[PDB]
Number of protein chains: 2
Amino acid sequence: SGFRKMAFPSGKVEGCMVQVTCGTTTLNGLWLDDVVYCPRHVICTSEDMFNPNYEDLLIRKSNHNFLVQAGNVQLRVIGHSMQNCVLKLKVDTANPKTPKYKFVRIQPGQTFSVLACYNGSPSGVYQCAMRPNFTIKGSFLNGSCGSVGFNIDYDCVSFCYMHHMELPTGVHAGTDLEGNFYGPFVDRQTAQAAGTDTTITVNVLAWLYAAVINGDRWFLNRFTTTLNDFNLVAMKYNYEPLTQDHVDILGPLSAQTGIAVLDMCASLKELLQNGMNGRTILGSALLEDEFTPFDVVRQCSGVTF
Amino acid sequence: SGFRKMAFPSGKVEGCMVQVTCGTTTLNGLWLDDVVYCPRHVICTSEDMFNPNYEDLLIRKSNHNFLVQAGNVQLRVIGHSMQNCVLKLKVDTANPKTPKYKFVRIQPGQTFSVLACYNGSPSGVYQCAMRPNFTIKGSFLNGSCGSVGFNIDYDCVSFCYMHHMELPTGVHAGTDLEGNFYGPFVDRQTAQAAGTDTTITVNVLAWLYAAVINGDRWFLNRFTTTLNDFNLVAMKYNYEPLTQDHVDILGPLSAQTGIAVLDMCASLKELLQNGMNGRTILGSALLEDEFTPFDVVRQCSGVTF
Ligand SMILES: CC(C)(C)[C@H](NC(=O)C(F)(F)F)C(=O)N1C[C@H]2[C@@H]([C@H]1C(=O)N[C@H](C=N)CC1CCNC1=O)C2(C)C
Ligand SMILES: CC(C)(C)[C@H](NC(=O)C(F)(F)F)C(=O)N1C[C@H]2[C@@H]([C@H]1C(=O)N[C@H](C=N)CC1CCNC1=O)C2(C)C
Ligand SMILES: [Cl-]
Ligand SMILES: [Cl-]
Ligand SMILES: [Cl-]
Ligand SMILES: [Cl-]
Ligand SMILES: [Cl-]
Ligand SMILES: [Cl-]
Ligand SMILES: [Cl-]
Ligand SMILES: [Cl-]
Ligand code: NA
Ligand code: NA
Ligand code: NA
Ligand code: NA
Ligand code: NA
Ligand code: NA
Ligand code: NA
Ligand code: NA
Ligand code: NA
Ligand code: NA
């Protein structure tokens, strides 16, 4: 028993982390096969990052201008190109530790593990969730760029995020592994603001199922409700509208616990209108919305990789 | 910026995880050099675990009775012995992925990363803290035994915990890598209860420093206090007595933030007597005591491994 913010094992991702240095800027790169993916502002100086012309800054750069280091071995760059906000550095040696992988673009509310790195070396791993405002809350410092977000399915590592910048409210923004930003953000040091964030409703319900699985049951009531009646109350508390797709995704958890999804919605409805009354759930005095239904099943059933 | 429950990169530990099967019981083992460490109740049946005689159960076992699998390769066992509550299975092949490591016995209040495994395969990683009652809150299911807790210093992996059992209150107990249990617990299915747990005071203060580092400052006041005056108030809220050693350990954080330790104690004193007044700290409405001062510095300064 027990429930924890559990990240995926980062071993497969650690074997692909490299150091990328262009001039005086040093960032992290993702070494898959014979290509190194890294944020495109590695070619920027401190003054370039205000109004950067990445196309122009890349013309004045040759292959030898990119210093890629895998541990104590320097990777010879034999090609380079730019795909949106990421550079593709072609090296003459393929990474032997390249795991089976895929490039995916996750949806808001979905979670992933972040392997925070500096100078091509991993510092730690934690769990994150793509907020509905297309930002992620993170733990990133300068030099963390190129660190990636990921999910693991059996032997396949699905890369879904690459860090790029931090917003004034302390949250972080980045792109997918094709350089496409999550949200209306751009990689330049100007005034940028994240939109109003909302609470991921389907993840809150999944977190309530984990609580029931682990013995936390005081919030359960004999009432039921309709999807329309629940969304009318949740919308006033800045909660995500619960769709039929979310109910179908919560099916596996509802079947294992024996609690209908609309029953759990009736419990969440009471929790939003009356609070927690000095009580906690899984040791937390606040509702938790960064646990997908799969995160609950994977943790409570022991899915391995 | 940002602060998160961050675990160490588990890559070095994943390369040592193996599957250990004795009869019908399958657990996890730690493959370091040519020795596999695993919990000693792998030789137990379901009925043996009530009043087990591990010495007697081991006499009736030969080397070939232990089935060790590293991925798709079976490791031939050429020796076996028991050290307290752990078995040392000597194999004929040394693990090439053996990292620089050490066996340490951590103190209450210190943290580590748990690589939860099943059938020798990693399921996830999370951060844990050795509670003052010598239990750890965890996320373990049946088959999780042999999973280990660890800390990383540069290139050295310090193994400090091995999972064994779960207590009735949902918490978990285990041993060090020499088979010595943490606390007065034994590896048998009988009535066992964890003592009254307390809040790790020095870790709460370290968590308050991380909050100040990340902009959370509403709880700061102009008051100061003495170590004697703070411990008199904290003792009534079931907090750990703050010692001079704890103040010296918080030195690095106090110097970086420019806030004296006794000043932070004056803030914590007010927080314990008056609550949080509907406010949060680092998004949390409860005080956090599983972040050592080193965990704060390592995360907020980007220490890599
Ligand atoms: C935070 C700062 C106000 C400086 C700025 N923010 C905005 O410009 C915004 F407001 F538009 F977001 C910003 O992050 N950057 C300016 C510039 C890059 C980037 C950057 O330094 N990346 C770091 C690389 N290691 C990761 C860091 C550092 C701090 N926190 C992180 O996460 C680019 C957008 C090209
Ligand atoms: C939880 C149970 C009431 C069954 C019992 N607890 C107590 O006997 C106590 F109350 F004394 F703690 C207990 O855990 N065990 C009985 C027996 C071992 C062990 C065990 O099953 N280990 C599992 C191995 N994969 C890890 C698990 C399983 C569930 N939760 C975990 O963490 C031994 C102590 C030899
Ligand atoms: Cl956690
Ligand atoms: Cl840097
Ligand atoms: Cl129930
Ligand atoms: Cl009541
Ligand atoms: Cl977290
Ligand atoms: Cl099992
Ligand atoms: Cl301040
Ligand atoms: Cl006020
Ligand atoms: Na629990
Ligand atoms: Na200009
Ligand atoms: Na591929
Ligand atoms: Na600003
Ligand atoms: Na149930
Ligand atoms: Na913050
Ligand atoms: Na008997
Ligand atoms: Na050694
Ligand atoms: Na019991
Ligand atoms: Na300060």
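Here chain A follows Swiss-Prot, giving residues 3264-3568 in order.
From the backbone N, Cα and C atoms, a Cβ is placed for every residue, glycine too.
Annotated in Swiss-Prot:
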- A:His3304: active site, for 3CL-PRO activity (ACT_SITE)
- A:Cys3408: active site, nucleophile (ACT_SITE)
- A:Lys3353 to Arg: In strain: Beta/B.1.351 (VARIANT)
- A:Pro3395 to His: In strain: Omicron/BA.1, Omicron/BA.2, Omicron/BA.2.12.1, Omicron/BA.2.75, Omicron/BA.4, Omicron/BA.5, Omicron/BQ.1.1, Omicron/XBB.1.5, Omicron/EG.5.1 (VARIANT)
- A:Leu3468 to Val: In strain: Zeta/P.2 (VARIANT)
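Comparing C-alpha positions, A:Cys3408 (active site, nucleophile) sits nearest to A:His3304 among the recorded positions A:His3304, A:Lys3353, A:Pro3395, A:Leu3468. The two recorded residues, A:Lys3353 (variant position) and A:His3304 (active site, for 3CL-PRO activity), show a Cα separation of 17 Å. For the pair A:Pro3395 (variant position) and A:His3304 (active site, for 3CL-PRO activity), the C-alpha distance works out to 26 angstrom. Here the CA atom of A:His3304 (active site, for 3CL-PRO activity) lies 39 Å from the CA atom of A:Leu3468 (variant position). All protein chains shown were included, and the count of other CB atoms within 10 Å of the CB of A:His3304 (active site, for 3CL-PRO activity) stands at 23. Secondary structure at A:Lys3353 (variant position), as computed by DSSP, is strand.
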